[PDB]
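Chemist: Have a look at this one before I ask anything.
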Protein chains: 2
Amino acid sequence: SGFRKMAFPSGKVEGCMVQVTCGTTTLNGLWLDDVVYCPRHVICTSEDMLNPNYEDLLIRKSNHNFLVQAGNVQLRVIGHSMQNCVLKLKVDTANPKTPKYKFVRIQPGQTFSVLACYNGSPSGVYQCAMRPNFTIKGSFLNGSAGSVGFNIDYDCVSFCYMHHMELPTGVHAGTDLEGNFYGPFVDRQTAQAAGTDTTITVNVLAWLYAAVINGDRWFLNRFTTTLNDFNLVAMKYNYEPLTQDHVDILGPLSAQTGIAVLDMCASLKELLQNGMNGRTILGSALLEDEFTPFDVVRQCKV
Amino acid sequence: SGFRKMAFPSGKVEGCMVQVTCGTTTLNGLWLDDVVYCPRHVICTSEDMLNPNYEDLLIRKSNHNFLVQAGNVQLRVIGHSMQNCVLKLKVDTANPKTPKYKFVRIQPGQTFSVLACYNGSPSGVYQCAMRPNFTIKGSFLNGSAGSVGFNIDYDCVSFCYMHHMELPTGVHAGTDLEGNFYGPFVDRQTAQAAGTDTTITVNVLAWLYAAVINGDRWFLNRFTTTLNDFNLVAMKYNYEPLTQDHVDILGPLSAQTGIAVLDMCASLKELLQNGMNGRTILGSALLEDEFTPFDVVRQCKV
């Protein structure tokens, strides 16, 4: 037993990280088959981040202006093309370590692992969620751009995030591997800011089921609620609405614990309105919302 | 910006995990060079749980009774030995993925990355601290014994933990890689209890520094303290003693923030005597003690 924020094993992604350098600017790239993906802001210099004309910057670059190193193996670039807000650098050598993979765009509320990398070298792996306001609360220093987020299912890597930038409140914004940003953000210096964030209700319910599975059940009670009475309280506490589809998705955990979803909602309602009164749930004094139902099922097994 | 529980990249350790089966019992082993290390209770049957005599159980086993599979490769056991609570199975092939490595016995309060594995297949990675009472709070189900904990420094994997068992309170116990158990525990299914745990003071101070680096400053104040006076307060709250060597190890974080270590001690003292008044620090409503000073510098150093 036990329940922990767990990331996926990072080995399959580690062998895909490379360093991309354009002039004096270096960040990380993702080397799959004979293509290296990286944020397009690598082609800027200090006099360019204000209003970059990315189309014109890239045309004026030649293939020999991109220095791609996979460890100490130099990869020769033989084509460069725009992919929305990332670059696809074609190289002459296929990555021998390319895993089975797909590119997937994740929904707010879904989790993934992040391999934080600097200078093409992995530093750490951690788990995090795509927030409802399309940011992630990551841990990233300067040079982390091009670090990727991913899920792994039966040795297939589903890449879902590439890191681009830090917003003024310290949260992080980035794209999918098709180069489209999550949320309204742009890869320019603007006054852009994260919108107000909310709590991921279905995940908090999943985590309370995990707590029940782990023998932590002081917050269960005899009350039940309707879905709508729950959602009115949830709104008041800046929680996302719970849909019928979320209730259905919580079906497997409801069956395993014998606790109906709307009874757990009654528990959550009481926790929102009265607090924990000094108690903890799974070691936490706050309600945790970065575990999905799938994360609980995979970690708690049967 | 941002602060997350961050594990080391797991690739180097993933290539060392194998499956060891004896009869109906399966768990994980660690394959380095031509030796597989695994918990000795793989040789246990139903009648052996309360007081196994492991000398007897091992003599009743031949090299052929041990099935080792690395991926889809059967490894031939050509030798078997018991050292303390682990078994060393000599196999006929050296692991080609053996990383540069060492075996180390970690000290209480130190942290490590755990690669949780079932059937020889890594499932997840997460951070754990060796508690002062020599347990860890992990996430381990049946079949996870032989999962390892490790740190990585300059491509060298320092193995510090092999998982063996779960105590009745739901916390975890295991050995170093020479098979010596952390704490007074024994690998048998008896009523065992850990001592009351204490809080790892140097790590709380490290995390307060992480909070300051990330913009939380509300708990700072002008009071300072002696090391001696603070340690009287720590003793009163079941906090570990702070040594002068802890103070030295916090110096890089005092340097980056401008807060003298004994001033941070004064802040911690006020936090313990008053609580947080519903405020949070780095997102938590509790003081967190599972980050070492090195852990904070790894994520925060400019």
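Residue numbering: from 1, along the chain as shown.
Note: Cβ is positioned from N, Cα and C throughout, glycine not excepted.
Annotations per Swiss-Prot:
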type: ACT_SITE; residues: B:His41; note: active site, for 3CL-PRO activity
type: VARIANT; residues: B:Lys90 to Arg (Swiss-Prot position 3353); note: In strain: Beta/B.1.351
type: VARIANT; residues: B:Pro132 to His (Swiss-Prot position 3395); note: In strain: Omicron/BA.1, Omicron/BA.2, Omicron/BA.2.12.1, Omicron/BA.2.75, Omicron/BA.4, Omicron/BA.5, Omicron/BQ.1.1, Omicron/XBB.1.5, Omicron/EG.5.1
type: VARIANT; residues: B:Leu205 to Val (Swiss-Prot position 3468); note: In strain: Zeta/P.2
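Thinking about packing and proximity, how do these listed features fit into the structure?
Modeler: Reduced to three states, the DSSP call for B:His41 (active site, for 3CL-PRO activity) is helix. For B:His41 (active site, for 3CL-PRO activity), the same-chain residues 6+ apart in sequence whose C-beta sits under 8 angstroms from its C-beta are B:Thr25, B:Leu27, B:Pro52, B:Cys85, B:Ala145, B:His164, B:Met165, B:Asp187.
The Cβ of B:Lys90 (variant position) lies under 8 Å from the Cβ of B:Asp34, B:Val35, B:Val77, B:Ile78, B:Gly79, B:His80, B:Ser81, each on the same chain and at least six residues away in sequence.
The Cβ neighbour count for B:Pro132 (variant position), using a 10 Å radius and every protein chain shown, is 20. DSSP assigns B:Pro132 (variant position) to coil in the three-state reduction, placing it in neither a helix nor a strand.
According to its DSSP assignment, B:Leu205 (variant position) is helical.
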Chemist: Measuring Cα to Cα, how many angstrom lie between B:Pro132 (variant position) and B:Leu205 (variant position)?
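Modeler: That comes out at 16 Å between the alpha carbons.
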Chemist: Only counting partners 6 or more residues apart, tell me which same-chain residues put their Cβ under 8 Å from the Cβ of B:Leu205 (variant position).
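Modeler: Within the chain, B:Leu205 (variant position) has Cβ neighbours under 8 Å at B:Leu242, B:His246, B:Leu250, B:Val261, B:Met264, B:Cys265, B:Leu268.
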Chemist: Look up B:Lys90 (variant position) in the DSSP assignment and report helix, strand or coil.
Modeler: strand
